[PDB]
Amino acid sequence: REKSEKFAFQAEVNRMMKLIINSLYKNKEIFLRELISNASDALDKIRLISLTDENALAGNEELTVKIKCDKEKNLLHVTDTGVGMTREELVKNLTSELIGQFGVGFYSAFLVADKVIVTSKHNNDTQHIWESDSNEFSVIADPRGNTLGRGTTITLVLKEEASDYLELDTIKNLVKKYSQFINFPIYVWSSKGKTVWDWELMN
Ligand SMILES: CC(C)NCCCn1c(Sc2cc3c(cc2I)OCO3)nc2c(N)ncnc21
Ligand SMILES: [Ca+2]
């Protein structure tokens, strides 16, 4: 149950990190923008798919991004109800503008994170967890089953120096500033809370 779960990045794939991390060392807060763009792209996809597929939205009828800081656990979560990724996509998918050009903006998460977890659910596959420290990565079936319904959560284990991204004022100011790639609603969990009115619509 390891040779089918533990993998390592391609030599070009690992080299691409050396470009992203070294180049954007002064603009670390670009990561939220990049993650939010991907969420919007994945929302565009399932929305386009839903034009031709009347069952496309069955597992989650909502088209949103929801951001929530878990300061107690040192975690930042970015959750979209987009197209999601299959296991095959999680396994095989491997300068502020150039990052968005070649599609590698996702790995700007490692400017602020020691470890990135991706939980995704695609309509044609079970829910899976991908995790990496940017040296190796693994992909496993999610033991919690289908909790997302459809879409993708990006979970960031923040570095000690990135503590500020667990703060509500910081993440809210960043989301408003980087509402570049969103014509879908973006919410921030505005609580540390019990109800659905605890989401603040950011855009
Ligand atoms: C070929 C296809 C799978 N690539 C499109 C972008 C992949 N992707 C991305 S970027 C990404 C995500 C990864 C990844 C590499 C990238 I680049 O390895 C672990 O999870 N974010 C997405 C999201 N929120 N929803 C759906 N798909 C997402
Ligand atoms: Ca299905």
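One is the number of the first residue shown, and numbering goes on along the chain from there.
We read in the header that X-ray crystallography, 1.7 Å was used to get this structure.
A Cβ is built for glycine as well, from the same backbone N, Cα and C atoms used for every other residue.
DSSP assigns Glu34 (mutagenesis position) to a helix. Long-range Cβ neighbours of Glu34 (mutagenesis position) (same chain, at least 6 residues apart, Cβ-Cβ under 8 Å): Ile99, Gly100, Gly105, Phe106, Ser108, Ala109. Where Swiss-Prot documents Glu34 to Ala (Swiss-Prot position 103) as a mutagenesis experiment, the accompanying text is: Loss of ATPase activity.
Counting Cβ atoms from all protein chains shown, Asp80 (ATP binding site) has 30 others lying within 10 Å of its own Cβ. Annotation source Swiss-Prot lists ATP binding site at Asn38, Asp80, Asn93, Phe106, citing experimental evidence.
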Next on the checklist: By a 10 A CB contact count over all chains shown, which of the binding-site residues listed here is most packed: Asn38, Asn93?
Outcome noted: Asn38
Checklist entry - For the recorded positions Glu34, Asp80, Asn93, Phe106, which sit with their CB under 6 angstroms from an atom of ligand 1? => result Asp80, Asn93, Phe106
Checklist entry - Which whole number of Å gives the largest C-alpha distance between any two of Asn38, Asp80, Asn93, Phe106, the residues noted as binding ATP? => result 18
Next on the checklist: Give me the sequence-ordered set of same-chain residues, not including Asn38, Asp80, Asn93, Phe106, with a C-beta within 8 angstroms of the centroid of the ATP site's C-beta atoms.
Outcome noted: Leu35, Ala39, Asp41, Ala42, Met85, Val118, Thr152, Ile154
Next on the checklist: Please report the three-state DSSP label of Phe106 (ATP binding site).
Outcome noted: helix
Checklist entry - If 24 residues are missing between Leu94 and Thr95, how far apart are the two Cα atoms, in Å? => result 19
